[PDB]
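Here is the structure we will look at.
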Amino acid sequence: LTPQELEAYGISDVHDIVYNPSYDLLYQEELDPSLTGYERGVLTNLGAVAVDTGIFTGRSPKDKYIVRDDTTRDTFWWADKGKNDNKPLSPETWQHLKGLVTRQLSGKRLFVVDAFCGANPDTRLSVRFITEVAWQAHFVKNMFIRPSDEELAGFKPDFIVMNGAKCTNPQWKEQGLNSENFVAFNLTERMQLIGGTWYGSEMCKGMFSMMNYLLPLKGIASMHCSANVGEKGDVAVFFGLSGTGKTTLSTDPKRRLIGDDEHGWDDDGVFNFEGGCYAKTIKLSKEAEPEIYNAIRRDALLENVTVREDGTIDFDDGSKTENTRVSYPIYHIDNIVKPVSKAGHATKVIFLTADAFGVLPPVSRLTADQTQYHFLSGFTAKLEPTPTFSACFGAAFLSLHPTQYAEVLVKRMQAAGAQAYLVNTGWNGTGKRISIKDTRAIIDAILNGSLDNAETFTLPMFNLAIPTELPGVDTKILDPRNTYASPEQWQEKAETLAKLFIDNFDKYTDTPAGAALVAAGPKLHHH
Ligand SMILES: Nc1ncnc2c1ncn2[C@@H]1O[C@H](COP(=O)(O)OP(=O)(O)OP(=O)(O)O)[C@@H](O)[C@H]1O
Ligand SMILES: [Mg+2]
Ligand SMILES: [Mn+2]
Ligand SMILES: [Xe]
């Protein structure tokens, strides 16, 4: 608000302050014909501005650091103490990084965006974002919850995010850091600092990481999931790692969207942390994903897409990155929950995975113990298939130990009588990905209760119950062995994958409860 207020954060000599920039002002800022470099936007024929995020086209987990002090020492899940990105940082080194950012933002025109993280007043964070790049302010205006005029009048930040993308750290070698870039958090000062990377989602996932610290410590599940609700009031959540289908599949014309990536689950039900959605656009098909496509219009913000001279978008071009994205406020989707993005208790819990090994079934109904086993496992794979095991389908954002997320999620699911399903949105023996059309039909059958009491057969080794039939889907692909020339091709790959699961899960077996969950995992006692 005032330059004296900004000085309290360490930022000096600010000549122009743009508080709560409007969408109209951000549009004209991005398209200012005198901008240079990665600040510049271009207007597409869809009416949305597109930007280039620079050398970073994704988050940088290797540059993530958390100050280790008496607030975080005994509560945080530290990288140096299972695998995670919560690397410890000294208070002294933090002060050096803070000097870099605050000096970079001193003497600049700054955008200040006030917003909320969390749909519920009783648990939301009030966050103040400070940046010198208009499209970064636009990103957080889209992705966080935009306060009302009454809420702005009494706004009191709980957390400050200072984005110094244009600065770098010359001392990183002597400070033992990964690179000249940094994404750093201090829970004593309640601040996030960013240097070197311009990428906007460091701010979203920085605050998600903070919600992931606070909410489970007070009994509230904090979840990397999309969520929607049917006309009957039945709520579903969709967990999964990146590219597995949370945004694609939750944006469903038969359902009201609650949110697409970050939710809590408290005594009243499931609630969104965010005010927008962050869709993948590589090979985007208007026919397959019409709601996402039709959200790409003025006030959406396209990232890293190829824009031709005539202003048309080549959505198929990944030569800068396969991670092309668009952010938009959530009301760019027609059928959403409003005026607050929340609903009741989830009764369907769907774990999405993209299995590049071609082993897992398109749909399995999970036992209670299998639900815990596969939630802690957090599997997906990419094309030679390369596995990722990321606890809770989102280990990059966990600030507490994985079992603390599992414990509170189990409590919420048991109290609501929820049923869980494992859905392979990836590959089978055809070497092709299951179609969006078939996957949507599988989701329909989960959501309408088709599968809750359906007859099943059991997949060997993983011991997964698979429905014998499903409306709208070719029965043949329900059994993953059927898309190989022989069940023998499937067995070889299944044993490889089972061994990966078993090795990965070992770390959890030093508690009685974790040891007991081994029996719910894949079983392999030869080779
Ligand atoms: N059968 C399928 N189901 C879901 N998505 C599919 C399928 N086949 C291809 N896709 C594509 O896979 C990608 C799914 O990405 P999506 O944006 O839903 O990931 P996400 O789970 O939301 O990840 P993030 O957490 O990174 O946002 C999209 O590009 C989508 O078009
Ligand atoms: Mg998504
Ligand atoms: Mn995500
Ligand atoms: Xe779980």
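Just so you know, the numbers here start at 1 and follow the chain as drawn.
Per the header of the entry, the method used was X-ray crystallography, 1.5 Å.
Backbone N, Cα and C atoms are what each Cβ position is placed from, and that goes for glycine too.
Here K205 (substrate binding site) comes close to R59, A396, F397: these same-chain residues lie at least six apart in sequence, with C-beta atoms under 8 angstroms from its C-beta. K205 (substrate binding site) falls within a helical segment according to DSSP. The annotation substrate binding site is assigned in Swiss-Prot to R59, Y199, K205, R325 on the grounds of experimental evidence.
There are 22 other Cβ atoms within 10 Å of the Cβ belonging to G275 (Ca(2+) binding site). The feature Ca(2+) binding site is assigned by Swiss-Prot to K141, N142, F144, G275.
Under the heading ATP binding site, Swiss-Prot lists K205, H224, 240-248, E289, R325, 433-434, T439, citing experimental evidence as support.
Summarising the annotation, Swiss-Prot assigns Mn(2+) binding site to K205, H224, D261 and lists experimental evidence as the type of evidence. Cβ neighbours within 10 Å of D261 (Mn(2+) binding site), excluding its own Cβ and spanning all shown chains: 26.
Of all Cβ atoms in the protein chains displayed, 22 besides its own lie within 10 Å of the Cβ of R59 (mutagenesis position). Under mutagenesis, Swiss-Prot gives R59 to Q (Swiss-Prot position 65) with this note: Slightly lower catalytic efficiency compared to wild-type and the affinity binding for OAA is 330-fold higher than for wild-type.
Annotation note: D260 (mutagenesis position) sits in a coil segment as assigned by DSSP. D260 to N (Swiss-Prot position 268) appears in Swiss-Prot as a published mutagenesis result, with the remark: In PCK51; altered-activity mutant that catalyzes the conversion from oxaloacetate to pyruvate (OAA decarboxylase activity).
The DSSP secondary structure for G276 (mutagenesis position) is strand. Neighbour list (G276 (mutagenesis position), Cβ cut-off 8 Å, at least 6 residues apart, same chain): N142, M143, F144, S327, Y328, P329, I330. Swiss-Prot documents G276 to S (Swiss-Prot position 284) as a published mutagenesis change and attaches the note In PCK53; shows reduced-activity.
Ranking the binding-site residues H224, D261, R325 by Cα distance from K246 (ATP binding site) puts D261 first. Cβ neighbour count within 10 Å across all protein chains ranks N142 highest among the binding-site residues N142, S242. Here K141 (Ca(2+) binding site) is positioned 35 angstrom away from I434 (ATP binding site), judged by their C-alpha atoms.
Compared over the binding-site residues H224, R325, the count of CB atoms lying within 10 A of a residue's CB peaks at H224.
Separation across the 8-residue hole in the deposited chain, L383 to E384, is 6 Å (Cα atoms).
Over all protein chains present, the Cβ of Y199 (substrate binding site) has 26 other Cβ atoms lying within 10 Å. Note: the substrate site is recorded as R59, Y199, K205, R325; in the same chain, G58, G200, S201, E202, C204 also have Cβ atoms within 8 Å of that site's Cβ centroid.
Counting in whole angstrom, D260 (mutagenesis position) lies 9 from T248 (ATP binding site) by their C-alpha atoms.
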